[PDB]
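Read through the structure below, which is laid out as structure tokens, and then see the notes.
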Amino acid sequence: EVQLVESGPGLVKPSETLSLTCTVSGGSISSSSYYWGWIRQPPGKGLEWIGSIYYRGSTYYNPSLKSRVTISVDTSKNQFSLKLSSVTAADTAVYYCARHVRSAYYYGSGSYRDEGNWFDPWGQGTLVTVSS
Amino acid sequence: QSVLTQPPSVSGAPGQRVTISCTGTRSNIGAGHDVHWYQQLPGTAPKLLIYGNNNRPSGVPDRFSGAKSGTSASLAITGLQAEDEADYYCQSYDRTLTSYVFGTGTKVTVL
Amino acid sequence: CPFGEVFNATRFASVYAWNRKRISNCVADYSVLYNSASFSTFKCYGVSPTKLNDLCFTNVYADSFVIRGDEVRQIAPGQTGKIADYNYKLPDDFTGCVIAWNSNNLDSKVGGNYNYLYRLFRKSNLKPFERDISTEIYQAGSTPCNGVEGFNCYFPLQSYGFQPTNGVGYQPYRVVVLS
């Protein structure tokens, strides 16, 4: 009942910043403890966590990639945007945005485990190719 | 290390029990923050299959179970059914990387 | 007395900030109210509800708060659960009465009525009848909060989401406890 939609350009030059959108519905990114994240998946490889935001403007990026990753929110339109700086053909991959309902599984320890395990609603995903 | 380690494939014929192992570190599977499992049809949005080591979202057959010990975990699907033709990934939070780290994943075919 | 000021009253306090009133030296008719059939719940523990109005007491305590129907079984003498352990706790030896009625039409609001708050986190349980005074943030997780409600360090519970079109288990109820 939750919907996420990624939008953007298929070809982003290396060493720039890409901004992709992810319009959602069924929840507000203003809801207490809600998160919006980005995850990448290289061809035939595993999932890679990129980032998450917070209705409180708190945000988390992969420590090793923090300086190159940027996430922003727009509560009015219920959208999450993912910006990637200093892109390289190595960053070519499928991008997913995802919704996090409030904190973690609140039931079970009282969510006393940082974030339970994960989120809930995944987007369809967008394929982004990086080449010059 | 940055990936949970699974055997690259696990197989069986329709009705068999197929288990998937999932090797992590102290910081994730060991002394970390619990393991979740996902079931996901290739190229399609994944779906949470197991939460909090051992919870099941509604819709996952009771025949899928998870276990963890030390830095290794496994999922067992006991009686492979036609619905079980998918990819399967494990996942767990790693305190050292402070990242939520996925398993390498397994594709099933009902022989 | 002013039971009508309690029953025909306008505003009800949220469970985190329930309302205590002392009552003495006034004229009350009890079987008119218990038999008024205007409440969804009027259960008396200790005293017999059935016309045991032959008394006049030294003190009367009235604690008012708001819950949902689904949640009424936890608001009871010697009851166990989230609200009692973490929000509002009553002792097992409750010699009193509890009345409650669905006030959906009076405590709901278009777009949702978000006036009722509940305590969701607490290090301990409530030592017979206290209220939402200190509403700080507590580390309810690994490390110091030092500020803005955040990671492993929060407030109590949110609002109740008492939309007027809710199910009864999800509907607002006003509760008045008389000791």
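Following Swiss-Prot, chain C shows residues 336-514, kept in their order.
Using N, Cα and C of the backbone, Cβ positions are placed for all residues, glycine too.
Among the mutagenesis results in Swiss-Prot, C:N343 to Q has the note: Reduced viral infectivity. The residue drawn here is the original one. In the three-state DSSP reading, C:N343 (mutagenesis position) counts as coil. Contacts of C:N343 (mutagenesis position) defined by a Cβ separation under 8 A and a same-chain sequence distance of 6+ are given as none.
One natural variant named in Swiss-Prot is C:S373 to P, and its note says In strain: Omicron/BA.1, Omicron/BA.2, Omicron/BA.2.12.1, Omicron/BA.2.75, Omicron/BA.4, Omicron/BA.5, Omicron/BQ.1.1, Omicron/XBB.1.5, Omicron/EG.5.1. Taking a C-beta cut-off of under 8 angstroms and a sequence separation of 6 or more, C:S373 (variant position) has the following same-chain neighbours: C:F342, C:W436.
Record note (Swiss-Prot), natural variant C:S375 to F: In strain: Omicron/BA.1, Omicron/BA.2, Omicron/BA.2.12.1, Omicron/BA.2.75, Omicron/BA.4, Omicron/BA.5, Omicron/BQ.1.1, Omicron/XBB.1.5, Omicron/EG.5.1. The unchanged residue is displayed. Long-range Cβ contacts of C:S375 (variant position) within its own chain (separation 6+, distance under 8 Å): C:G404, C:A435, C:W436, C:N437, C:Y508. Reduced to three states, the DSSP call for C:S375 (variant position) is coil.
Quoted from Swiss-Prot, the note on natural variant C:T376 to A is: In strain: Omicron/BA.2, Omicron/BA.2.12.1, Omicron/BA.4, Omicron/BA.5, Omicron/BQ.1.1, Omicron/XBB.1.5, Omicron/EG.5.1. The local packing around C:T376 (variant position), expressed as other Cβ atoms within 10 Å of its Cβ over all shown chains, amounts to 16.
Here the residue is the original one, while Swiss-Prot reports the natural variant C:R408 to S with the comment In strain: Omicron/BA.2, Omicron/BA.2.12.1, Omicron/BA.2.75, Omicron/BA.4, Omicron/BA.5, Omicron/BQ.1.1, Omicron/XBB.1.5, Omicron/EG.5.1. Summarising the environment of C:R408 (variant position), the number of other Cβ atoms within 10 Å of its Cβ, over all protein chains shown, is 9.
Reduced to three states, the DSSP call for C:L452 (variant position) is strand. Over all protein chains present, the Cβ of C:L452 (variant position) has 21 other Cβ atoms lying within 10 Å. Under its natural variant annotations, Swiss-Prot gives C:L452 to R the following note: In strain: Delta/B.1.617.2, Epsilon/B.1.427/B.1.429, Kappa/B.1.617.1, Lambda/C.37, 19B/501Y, Omicron/BA.4, Omicron/BA.5, Omicron/BQ.1.1; Contributes to cellular immunity evasion and increases infectivity.
Taken residue by residue with DSSP, C:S477 (variant position) is part of neither helix nor strand, so it is coil. Around the Cβ of C:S477 (variant position), a 10 Å sphere holds 11 further Cβ atoms from the protein chains shown. Under its natural variant annotations, Swiss-Prot gives C:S477 to N the following note: In strain: 20A.EU2, Iota/B.1.526, Omicron/BA.1, Omicron/BA.2, Omicron/BA.2.12.1, Omicron/BA.2.75, Omicron/BA.4, Omicron/BA.5, Omicron/BQ.1.1, Omicron/XBB.1.5, Omicron/EG.5.1.
With a 10 A radius on its CB, C:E484 (mutagenesis position) counts 13 other CB atoms from all the protein chains. In three-state terms derived from DSSP, C:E484 (mutagenesis position) belongs to neither a helical nor a strand segment and is classed as coil. Recorded in Swiss-Prot as a mutagenesis result, C:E484 to D carries the remark: Increased replication in human TMEM106B overexpressing cells.
A 10 Å cutoff on Cβ-Cβ distances gives C:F490 (mutagenesis position) a total of 16 other Cβ atoms nearby, all chains included. Record note (Swiss-Prot) on the mutagenesis of C:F490 to L: Increased resistance to neutralizing antibodies and human covalescent sera neutralization.
Take the CB of C:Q493 (variant position) and look out to 10 A: across all protein chains shown you find 15 other CB atoms. Quoted from Swiss-Prot, the note on natural variant C:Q493 to R is: In strain: Omicron/BA.1, Omicron/BA.2, Omicron/BA.2.12.1.
C:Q493 (variant position) falls within neither a helix nor a strand when secondary structure is assigned with DSSP, and so counts as coil. The annotation that Swiss-Prot gives for the mutagenesis experiment C:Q493 to N reads: Reduced host ACE2-binding affinity in vitro.
Within 10 Å of the C-beta of C:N501 (variant position) there are 17 other C-beta atoms, taking all protein chains into account. What Swiss-Prot notes for the natural variant C:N501 to T is this: In strain: 19B/501T.
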In terms of Cα spacing, which of the recorded positions C:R408, C:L452, C:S477, C:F490, C:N501 are within 10 angstroms of C:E484 (mutagenesis position)?
C:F490
Suppose we call a site close when its Cβ is under 8 Å from a Cβ of chain A; which of the recorded positions C:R408, C:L452, C:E484, C:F490 are close?
C:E484
Separation of alpha carbons, C:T376 (variant position) and C:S477 (variant position) (Å):
42
Can you tell which of the recorded positions C:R408, C:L452, C:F490, C:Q493, C:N501 lies nearest to C:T376 (variant position) in space, using Cα positions?
C:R408
